Amino acid sequence: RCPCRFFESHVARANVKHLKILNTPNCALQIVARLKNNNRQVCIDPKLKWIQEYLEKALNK
């Protein structure tokens, strides 16, 4: 079973509280994020540009 089933491409950082990185060689790279509004658990597509910027600001810092 993969940590994420469907990925959302219409999510923005303002609606996410934190991003979780998962390196699963059974499903490849997947990222899980929670909606700040209802604090739900949703899966975000690792192809969004703001996601890459978040990883870039967390890796250099």
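Going by Swiss-Prot, the residues shown for chain A are 29-89, listed in order.
Header lists the method as solution NMR.
In case you wondered, yes, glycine gets a Cβ from its N, Cα and C as well.
Swiss-Prot annotations:
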- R41, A42, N43, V44, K45, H46, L47, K48, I49, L50, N51, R62, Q69, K85: heparin binding site (BINDING)
- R33 to Q: Slightly impaired chemotactic activity and enhanced inhibition by heparin. Greatly impaired chemotactic activity; when associated with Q-29 (MUTAGEN)
- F34 to A: No effect on anti-HIV-1 and chemotactic activities. Slightly impaired chemotactic activity and no effect on inhibition by heparin; when associated with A-35 (MUTAGEN)
- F35 to A: No effect on anti-HIV-1 and chemotactic activities. Slightly impaired chemotactic activity and no effect on inhibition by heparin; when associated with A-34 (MUTAGEN)
- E36 to A: No effect on anti-HIV-1 and chemotactic activities (MUTAGEN)
- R41 to A: No effect on CXCR4 activation (MUTAGEN)
- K45 to E: Loss of integrin activation; when associated with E-48 or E-64 (MUTAGEN)
- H46 to R: No effect on CXCR4 activation. Impaired dimer formation, leading to increased chemotactic activity. Eliminates the pH dependence of dimerization (MUTAGEN)
- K48 to A: Impaired CXCR4 activation (MUTAGEN)
- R62 to A: No effect on CXCR4 activation (MUTAGEN)
- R68 to Q: Slightly impaired CXCR4 activation and clear resistance to inhibition by heparin; when associated with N-46; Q-48; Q-62 and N-69 (MUTAGEN)
- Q69 to N: Slightly impaired CXCR4 activation and clear resistance to inhibition by heparin; when associated with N-46; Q-48; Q-62 and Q-68 (MUTAGEN)
- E81 to A: No effect on CXCR4 activation (MUTAGEN)
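A map of Swiss-Prot features onto the structure.
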residue	record	DSSP class
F35	mutagenesis position	coil
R41	mutagenesis position	helix
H46	mutagenesis position	strand
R62	mutagenesis position	strand
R68	mutagenesis position	strand
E81	mutagenesis position	helix
Cα within 10 Å of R68 (mutagenesis position) is the criterion; apply it to the recorded positions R33, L47, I49, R62 and give the hits in sequence order.
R62
Indicate the candidate from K48, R68 with the smallest number of other Cβ atoms within 10 Å of its Cβ, considering only these mutagenesis positions.
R68
Look up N51 (heparin binding site) in the DSSP assignment and reduce it to helix, strand or coil.
strand
Work through the binding-site residues one by one (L47, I49) and point out the residue whose CB has the fewest other CB atoms within 10 angstroms.
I49
Can you name the residues of this chain that are 6 or more positions from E36 (mutagenesis position) yet have a C-beta less than 8 Å from its C-beta?
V70, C71, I72, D73
Using Cα coordinates, what distance in whole Å links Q69 (mutagenesis position) and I49 (heparin binding site)?
14
